[PDB]
Amino acid sequence: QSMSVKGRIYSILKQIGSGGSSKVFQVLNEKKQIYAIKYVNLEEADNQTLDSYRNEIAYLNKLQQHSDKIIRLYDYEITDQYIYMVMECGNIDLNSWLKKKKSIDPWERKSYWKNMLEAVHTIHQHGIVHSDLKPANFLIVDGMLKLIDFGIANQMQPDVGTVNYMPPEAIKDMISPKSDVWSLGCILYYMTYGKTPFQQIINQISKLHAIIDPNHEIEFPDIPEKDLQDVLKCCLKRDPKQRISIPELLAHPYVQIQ
Ligand SMILES: COc1cc(-c2cnn(C)c2)ccc1Nc1ncc2ccnc(NC3CCCCC3)c2n1
């Protein structure tokens with residue numbers, strides 16, 4: 001099987017993942033260079049979701065120049081029937097990497113964190129809040145973490161969702177850049193303690209309650225990296241006004257001092 005995108009032929013090596021009407025394929029161009037093609041079957045798409053894809057593609061194209069921490073979008077084809085996006089192919093997504101890894105290098109964790117702050121910070125500058133950040137939104141490419149999507153179009157899984165990274169303010173509102181800080185904090189906590197802050201809570205209703213309860217104290221076990229522990233405490237503050245900002249996270253010793 002092979003596909004054509006803007007007159008360029010790509011042979012499919014394998015399907016990396018499938019989400020909804022969208023599929024991701026590892027592919028090779030004529031020169032044998034590797035790429036990831038995202039295929040979206042628009043045949044059963046509503047004007048709201050169709051628009052979301054248009055918005056996601058526009059931002060992705062727009063944010064190309066601003067940061068290298070955002071996945072490369074080389075080309076794309078849009079028709080009433082389908083969408084093809086030619087993107088750089090990464091080794092693996094951060095989620096699948098974390099599920100696999102028995103332990104994580106302190107340097108790698110710090111480097112990955114920095115990449116994440118840079119990518120997320122970039123989208124914030126353009127007025128975009130992902131609001132659905134999780135490890136699966138990050139791709140490891142060349143030992144570097146890149147943001148795959150901006151939370152506008154539907155998420156994909158390799159070949160079920162989670163409320164583990166949800167900020168308290170999102171639950172209570174029944175969403176500002178601080179909401180992404182909470183989620184990034186949950187990712188870092190996971191990379192630090194091998195679990196998310198509320199993973200232990202099996203009962204989902206209880207979990208949401210734990211997330212919004214001031215009296216529920218998140219555990220921050222002592223570790224050699226005292227700066228890392230402070231980052232975690234500052235990202236996981238329930239009051240978004242008191243929660244640390246990305247610009248402040250970028251001036252933190254944890255990311256500045258080595
Ligand atoms: C080598 O190829 C890959 C393998 C895996 C992998 C390995 N083991 N497991 C369990 C997964 C994950 C990712 C990649 N590479 C990749 N490169 C560019 C992408 C552009 C958009 N979307 C992607 N994947 C979406 C669907 C997959 C999850 C992330 C979102 C992309 N995935």
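These residue numbers are counts, starting from 1, taken along the chain as shown.
Looks like X-ray crystallography, 2.2 Å, at least that's what the header says.
Even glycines carry a Cβ here, placed using N, Cα and C.
Taken from Swiss-Prot, the feature ATP binding site covers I16, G17, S18, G19, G20, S21, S22, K23, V24, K38. All protein chains shown were included, and the count of other CB atoms within 10 Å of the CB of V24 (ATP binding site) stands at 23.
For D132 (active site, proton acceptor), the same-chain residues that are 6 or more apart in sequence and have a Cβ closer than 8 Å to its Cβ are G151, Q155, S183. What Swiss-Prot records for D132 is active site, proton acceptor, and it gives sequence analysis as the kind of evidence.
For the mutagenesis of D149 to A (Swiss-Prot position 664), Swiss-Prot gives this note: Loss of kinase activity. The structure shown keeps the original residue. Taking the Cβ of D149 (mutagenesis position) as centre and 10 Å as the limit, one finds 23 other Cβ atoms among all the protein chains shown. A coil conformation is recorded for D149 (mutagenesis position) in the three-state DSSP classification, outside any helix or strand.
The note that Swiss-Prot attaches to the published mutagenesis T162 to A (Swiss-Prot position 686) is: Loss of kinase activity. Around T162 (mutagenesis position), the same-chain residues at least 6 positions away in sequence with a Cβ under 8 Å from its Cβ are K134. The secondary structure of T162 (mutagenesis position), as reduced to three states from DSSP, is coil rather than helix or strand.
Across the residues the record lists as binding ATP (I16, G17, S18, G19, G20, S21, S22, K23, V24, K38), the two Cα atoms farthest apart are 14 Å from each other. For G20 (ATP binding site), the Cβ neighbour count at a 10 Å cut-off comes to 14, with all displayed protein chains included.
Taking CA atoms as the reference points, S22 (ATP binding site) and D149 (mutagenesis position) are 13 Å apart. Residues near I16 (ATP binding site) in space but far in sequence (CB under 8 A, at least 6 apart, same chain), listed by position: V24, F25, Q26, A36, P158, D159.
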